[PDB]
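Inspection log for the structure reproduced underneath, given as structure tokens.
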Amino acid sequence: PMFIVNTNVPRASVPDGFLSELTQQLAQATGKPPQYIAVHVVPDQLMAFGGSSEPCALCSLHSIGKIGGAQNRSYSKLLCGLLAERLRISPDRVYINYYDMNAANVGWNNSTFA
Amino acid sequence: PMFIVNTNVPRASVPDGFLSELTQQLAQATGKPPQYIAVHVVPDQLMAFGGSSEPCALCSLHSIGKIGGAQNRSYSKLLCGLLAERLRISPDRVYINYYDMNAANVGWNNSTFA
Amino acid sequence: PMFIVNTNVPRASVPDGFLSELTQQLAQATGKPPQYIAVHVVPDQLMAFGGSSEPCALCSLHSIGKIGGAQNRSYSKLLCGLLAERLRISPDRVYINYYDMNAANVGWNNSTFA
Ligand SMILES: *C(=S)NCc1ccc(NS(C)(=O)=O)cc1
Ligand SMILES: *C(=S)NCc1ccc(NS(C)(=O)=O)cc1
Ligand SMILES: *C(=S)NCc1ccc(NS(C)(=O)=O)cc1
């Protein structure tokens, strides 16, 4: 799993431990060990959501499997909750794109997961 | 609809009002209320296009529907026109990737659009 | 072809000529002329891989064709080799997502490619 968050909130507002929390909670939610999980947080971005530059986030979760209707609803509850409590972003100003990757289309360590 | 533009032109060359314009233009182009549109502009990037570091852009447009052959041709003229007029980027130094998302694969407000 | 690298390596550790090298190597590997290739390198990112913030990279290779099981394994060796040598990133801390784009979903120069 790979989780990316782009946000307009300032870097100084990202709390200590946030990357680790995303890693831990994504391991719990996807069932993949933390060693398999990558996270990327991009603050200070020029962004608007609904025509407003109030705090917002655009995110993506890529995963080899573990993507689907009910799973994605659960991930959205989890991830919006973290963005609200940690980054102060209202859940109605977050989009998350979910991508189910074929293992042959994910490279790692001089090979792919096919 | 979510529109992202990454460019090597400097931040100071992004005009005041650009995010608002992108929101309004995309609302009209997709026929959707502006409350649904998210935009993200990333200047000052380390980029090359065709081996050259002259002004360029790499963009993406994600939407649940409203993506397809004819629509994408229209979006490309609109978006290249905005990048040319507002950021002085030649249309032949712009790539835009168009992504049609399933509703179940887009999270928002603690759930998904499914 | 469009190649994007996101990394926590600092900007000063990205060697001069890296974008040109990526362009030339991708031209050889994909068979497309350099004129067709775009590259984007994003240093200084806030990232973790397996819960650790040692040097890592999350990358994408989009291409109209030239994507598949065997090709992607070859690209991963090429790209992990370059990231290891040029950015000093361990290859087990690199993920690369491969995307085969339909030409009708790629905009350029005021229209699409199909
Ligand atoms: C998130 S995208 N992690 C990468 C990853 C690597 C391997 C697997 N398992 S396998 C080899 O496909 O069975 C899952 C996720
Ligand atoms: C851009 S990605 N905006 C979000 C959004 C939400 C819904 C829809 N379409 S629908 C028919 O309501 O599912 C499109 C875009
Ligand atoms: C990488 S994604 N380069 C873009 C690109 C554009 C055109 C072509 N050829 S064609 C026959 O016009 O579609 C290949 C790659």
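For chain A, we keep the numbers from Swiss-Prot: what you see runs 2-115, in order.
Determined via X-ray crystallography, 1.1 Å.
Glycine is no exception: its Cβ is also placed from the backbone N, Cα and C atoms.
Per Swiss-Prot, the features are as follows:
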- A:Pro2: active site, proton acceptor (ACT_SITE)
- A:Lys33, A:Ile65, A:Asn98: substrate binding site (BINDING)
- A:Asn111 to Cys: Causes formation of interchain disulfide bonds with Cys-81 from another subunit (MUTAGEN)
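Spatially, by CA atoms, the recorded positions A:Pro2, A:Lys33, A:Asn98 include one closest to A:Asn111 (mutagenesis position), and that is A:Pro2.
A 10 Å radius around the C-alpha of A:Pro2 (active site, proton acceptor) takes in these binding-site residues out of A:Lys33, A:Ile65, A:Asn98, in sequence order: A:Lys33, A:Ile65. Among the recorded positions A:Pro2, A:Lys33, A:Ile65, A:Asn98, A:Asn111, the ones with a Cβ under 8 Å from a Cβ of chain B are A:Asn98. By the rule that a residue counts when its Cβ sits under 6 Å from some atom of ligand 1, the recorded positions A:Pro2, A:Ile65, A:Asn98 yield A:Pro2, A:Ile65.
Cβ neighbour count within 10 Å across all protein chains ranks A:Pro2 highest among the recorded positions A:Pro2, A:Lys33, A:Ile65, A:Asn98, A:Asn111. Here the binding residues for substrate are A:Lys33, A:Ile65, A:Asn98. Their largest Cα to Cα distance works out to 19 Å. Each of the recorded positions A:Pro2, A:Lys33, A:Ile65, A:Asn98, A:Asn111 was checked for a CB under 8 angstroms from a CB of chain C; the ones meeting this are A:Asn111. DSSP assigns A:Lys33 (substrate binding site) to coil, not to a helix or a strand.
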